[PDB]
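For reference, the structure is listed below as structure tokens.
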Amino acid sequence: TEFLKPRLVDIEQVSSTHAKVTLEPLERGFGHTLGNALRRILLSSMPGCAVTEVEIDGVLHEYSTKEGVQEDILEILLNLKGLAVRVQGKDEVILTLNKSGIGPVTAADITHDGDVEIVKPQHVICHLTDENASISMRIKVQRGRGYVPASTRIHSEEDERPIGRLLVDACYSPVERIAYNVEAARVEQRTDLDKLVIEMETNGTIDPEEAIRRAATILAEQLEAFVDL
Amino acid sequence: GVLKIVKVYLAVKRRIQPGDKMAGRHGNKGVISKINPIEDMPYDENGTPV
Amino acid sequence: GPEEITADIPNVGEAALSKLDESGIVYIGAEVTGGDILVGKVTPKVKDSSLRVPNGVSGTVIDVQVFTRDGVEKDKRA
């Protein structure tokens, strides 16, 4: 039994959302083996913090108009779906955003709280285009993994959905980009020891090191099942 | 025979499902049948799936 | 006997009736599924000659346009 156990030898926040990470030392072929699995696990398994709710100051449906605004309501939903946030020690929360007068809107405008985190305050939100114009909307956030369509969600909830509450599809994954490379680096002052590098892009909601360790832990759960014969 | 009418409109949002008809401009029509976990798709060395 | 729009539909369930207004007309912005009542029209001898969502479809409701012949009274919605 000659295996040297790899370790997350280095981490790199190359960008505030894009990160690099490397694992070493790795036995022959294992880098490819772990690399494929870890890539697959991360994309599917990672737990996400995402928004699915819209409460608005008087419109009644996705297709409604709005006074003194640059865009239609539905386009607002698309922007919100793009928006992402991280929440501290919570499962769900409601946020609100209020603006008035002629101006464009950004995530920073939200009624932020210290126990909530906005990954990109500069993220674009629909604009106001009248002096008397004003917006005051409320949105709820949830923790989940994977994706869910809006229609399926309500049918599972089955409780009355009041008018003025609008539904959007949940896209939880905190990250969607994976590239990993296997390279030879020097351990045991000899060849045939492998070095692995991973890199990914994220919406910033999670720490990359937590991602790999959380993913690896998850994979261990399924792997342990094979001992249960 | 009738002396009052009401008109109602209903809006439907539709995604893509197997059996939908898809076409490329170059006469290349075809129906789609699958939805894959994004992991399955072939991807380039730059980590981008198709 | 001529027809009228009413919320007093015979024997139909409360939940569907809740979707209608007191005029017997579904609200704008409502979300409906096959069989849900849209128009609470009725016939005497009373009967639920009403319009319901086609089976096998679900959708959101955005419109009301009401028309009448000469010498006809209007409702609150119209």
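So for chain A, numbering is Swiss-Prot's, and the shown residues are 6-234, in order.
Determined by electron microscopy, 4.2 Å, according to the entry header.
The backbone N, Cα and C atoms fix where each Cβ goes, and this holds for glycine too.
Quoted from Swiss-Prot for the published mutagenesis A:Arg45 to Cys: In rpoA112; temperature-sensitive, blocks RNA polymerase assembly. Cβ environment of A:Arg45 (mutagenesis position): no same-chain residue six or more positions apart lies under 8 Å away.
What Swiss-Prot notes for the published mutagenesis of A:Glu165 to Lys is this: 5-fold decrease in CRP-class II promoter-dependent transcription. Sequence-distant neighbours of A:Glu165 (mutagenesis position): no residue of the same chain at least 6 apart has a C-beta under 8 Å from its C-beta.
According to Swiss-Prot, the experimentally introduced change A:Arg191 to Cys is described as follows: In rpoA101; temperature-sensitive. Cβ neighbours within 10 Å of A:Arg191 (mutagenesis position), excluding its own Cβ and spanning all shown chains: 11.
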Which ones, of the mutagenesis positions A:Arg45, A:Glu165, A:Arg191, are Cβ-proximal to chain B (under 8 Å)?
A:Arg45
Quick check: in three-state DSSP terms, what is A:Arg45 (mutagenesis position)?
helix
